[PDB]
Amino acid sequence: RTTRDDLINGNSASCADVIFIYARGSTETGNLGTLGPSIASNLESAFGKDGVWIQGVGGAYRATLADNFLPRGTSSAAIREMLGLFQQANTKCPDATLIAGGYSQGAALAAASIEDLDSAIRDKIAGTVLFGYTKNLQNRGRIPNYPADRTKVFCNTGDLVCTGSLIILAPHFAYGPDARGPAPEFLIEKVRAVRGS
């Protein structure tokens, strides 16, 4: 339901052509949360069940509230977790195109992990989508070390976390529409431009 593990248990002899690594937000259940499943259903329709592997960031990432106050908007531990998954994907399936996404704290996590990622693997990521990015102001609407034409941030009007504060108002919980449509569509568009399809 809110937990998908296709990379971790993924059989190398049956590699997906695409792999989606996603990070939930504070307090959210499973390793996908409330938005994760929405994007996934879309990826499976465009590519097929056998076409994509959906992987959430669980393990050591335990979307804690207090960790929003840490230097990089997340824990040192969580960053290694997500970083670890990228390396694993590149290992089991070196020909698979990679894509990623994150929400609130997971948005911060995605930014930090891809920033610390080995450049050769980082080039494999066709696209990344971020919702209610907590480090938007600070990181100037971008992901450190990642290209503009591959990044897509969603920051509703009124959401102060995008402005640079940690005040959580109502707009922060309104990314459902985005996740059901513009998010997966941008990712799918990205996968086909870099491969052929």
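In chain A, numbers come from Swiss-Prot; the residues present are 33-229, in order.
Determined via X-ray crystallography, 2.7 Å.
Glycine is no exception: its Cβ is also placed from the backbone N, Cα and C atoms.
Per Swiss-Prot, active site, nucleophile is recorded for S136, and the stated evidence type is experimental evidence. In the three-state DSSP classification, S136 (active site, nucleophile) falls within coil. Non-local contacts of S136 (active site, nucleophile) by the CB criterion (under 8 A, 6+ apart in sequence, same chain) comprise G57, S58, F163, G164, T166, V193, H204.
The number of other Cβ atoms within 10 Å of the Cβ belonging to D191 (active site), over all protein chains shown, comes to 25. Look at Swiss-Prot and you will find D191 tagged as active site.
According to Swiss-Prot, the feature active site, proton donor/acceptor maps to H204. Of all Cβ atoms in the shown protein chains, 21 besides its own fall within 10 Å of the Cβ of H204 (active site, proton donor/acceptor).
When Cβ atoms from all protein chains are considered, those within 10 Å of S58 (mutagenesis position) total 19, not counting its own. In this structure, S58 (mutagenesis position) belongs to neither helix nor strand by DSSP; it is coil. Among the mutagenesis experiments that Swiss-Prot reports, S58 to A is described with the note: Severely decreases activity on p-nitrophenyl butyrate.
There are 9 other Cβ atoms within 10 Å of the Cβ belonging to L97 (mutagenesis position). One entry in Swiss-Prot concerns the mutagenesis experiment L97 to A. Its note says: Increases activity on p-nitrophenyl butyrate.
For the mutagenesis result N100 to A, the note given in Swiss-Prot is Increases activity on poly(ethylene terephthalate) (PET) and decreases activity on polyamide 6,6. For the recorded site, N100 (mutagenesis position), the DSSP three-state label reads helix. Other C-beta atoms found within 10 angstroms of the C-beta of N100 (mutagenesis position) number 18, with every protein chain shown included.
One mutagenesis experiment catalogued in Swiss-Prot, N100 to A, L, D or W, is accompanied by this note: Severely decreases activity on p-nitrophenyl butyrate.
Here the residue is the original one, but Swiss-Prot notes a mutagenesis experiment at this spot, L198 to A: Increases activity on p-nitrophenyl butyrate, poly(ethylene terephthalate) (PET) and polyamide 6,6. A coil conformation is recorded for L198 (mutagenesis position) in the three-state DSSP classification, outside any helix or strand.
Annotation for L198 (mutagenesis position): same-chain Cβ neighbours under 8 Å, separated by at least 6 residues, are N100, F101, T166.
Classification of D191 (active site) by DSSP places it in coil, neither helical nor stranded.
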